[PDB]
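J.: Here's a structure for you.
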Protein chains: 2
Amino acid sequence: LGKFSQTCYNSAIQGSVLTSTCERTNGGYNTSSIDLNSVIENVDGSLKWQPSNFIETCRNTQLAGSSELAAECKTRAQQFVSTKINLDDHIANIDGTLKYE
Amino acid sequence: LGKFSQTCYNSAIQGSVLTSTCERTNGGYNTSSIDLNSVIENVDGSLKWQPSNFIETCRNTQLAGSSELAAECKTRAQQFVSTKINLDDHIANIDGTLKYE
Ligand SMILES: CCCCCO[C@@H]1O[C@H](CO)[C@@H](O)[C@H](O[C@H]2O[C@H](CO)[C@@H](O)[C@H](O)[C@@H]2O[C@H]2O[C@H](CO)[C@@H](O)[C@H](O)[C@@H]2O)[C@@H]1O
Ligand SMILES: CCCCCO[C@@H]1O[C@H](CO)[C@@H](O)[C@H](O[C@H]2O[C@H](CO)[C@@H](O)[C@H](O)[C@@H]2O[C@H]2O[C@H](CO)[C@@H](O)[C@H](O)[C@@H]2O)[C@@H]1O
Ligand SMILES: [Mg+2]
């Protein structure tokens, strides 16, 4: 997994946002960023990777109306139920960029 | 907090990625996306907002060499200490776009 530095360049960190220019699979480049605020955490002074289970335990995501995410998710008893969350709670528009605060 | 809805149009979810087109602080529009793989978590069937204390508890972030992030973070005891993590463990260049996997 990982290894972006092998095929990307001119990276920069700004607060918690990583930005870099990376080789596409066609042969040109693209510049994107990814906010690390929700990818890593601080356990007693040490940075570590924050895991999540959305992608492995939920399926069939959909946008309901303007801002509501609907999906099906596995429960402790190992079935799938329907669940919904309002993305407006914590997803903001910060100057034309979607952010999680 | 959040409320991206009120100033974005054409929002879409695909997989765990949300895309929307949002207004800039003063006209102009930008389309952008955020990968919810790391912002949401399933607890017993329900989509939950995943917290991280990185922003809240660390500072002085910095890229060192080509892939290490360095920062100082508070121990549970409230002291700052420097710490570092290799972004290459899990930051990938996926066809020109940085992803956390
Ligand atoms: C293009 C219309 C020009 C007039 C709008 O002016 C607003 O007034 C304030 C000055 O900054 C500010 O509240 C607004 O910034 C808000 O909305 C713009 C989008 O039009 C954003 O670019 C900016 O980040 C800020 O967004 C926040 O509030 C929004 C709800 O109104 C919400 O949609 C976002 O998630 C942010 O929380 C704007 O400049
Ligand atoms: C002129 C010949 C190039 C033809 C394309 O094939 C390449 O070689 C491999 C095919 O088996 C393949 O691994 C390569 O893919 C990756 O690299 C490109 C950019 O070079 C990315 O766009 C793509 O997402 C994928 O990135 C991954 O590989 C890198 C390690 O090389 C790493 O830096 C990234 O983080 C990803 O792990 C290419 O298609
Ligand atoms: Mg997270």
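In case you wondered, yes, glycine gets a Cβ from its N, Cα and C as well.
Below are the features I grabbed from Swiss-Prot:
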- A:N30 to A, Q or V: Prevents N-glycosylation upon overexpression in yeast without changing anti-HIV activity (MUTAGEN)
- A:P51 to G: Protein is mostly monomeric and has wild-type anti-HIV activity (MUTAGEN)
- A:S52 to P: Protein is exclusively dimeric and has moderate anti-HIV activity (MUTAGEN)
J.: Give the three-state DSSP assignment (helix, strand or coil) for A:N30 (mutagenesis position).
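T.: It is in a strand.
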J.: Any idea what the Cα distance is from A:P51 (mutagenesis position) over to A:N30 (mutagenesis position), rounded to a whole Å?
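T.: Checking the Cα atoms of A:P51 (mutagenesis position) and A:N30 (mutagenesis position) gives a distance of 27 Å.
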J.: What's the CA-CA gap between A:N30 (mutagenesis position) and A:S52 (mutagenesis position) in angstrom, rounded?
T.: 27
J.: Are any of the mutagenesis positions A:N30, A:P51, A:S52 near chain B, where near means a Cβ under 8 Å from a Cβ there, and if so which?
T.: A:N30, A:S52
J.: Among all chains shown, work out which of the mutagenesis positions A:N30, A:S52 has the most CB atoms within 10 A of its CB.
T.: A:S52
J.: Take the Cβ of A:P51 (mutagenesis position) and count every other Cβ within 10 Å, whichever protein chain it belongs to.
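T.: A:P51 (mutagenesis position): 12 neighbouring Cβ atoms within 10 Å.
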J.: Check A:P51 (mutagenesis position) against DSSP and tell me helix, strand or coil, would you?
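T.: Where A:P51 (mutagenesis position) sits, the three-state DSSP reduction gives coil.
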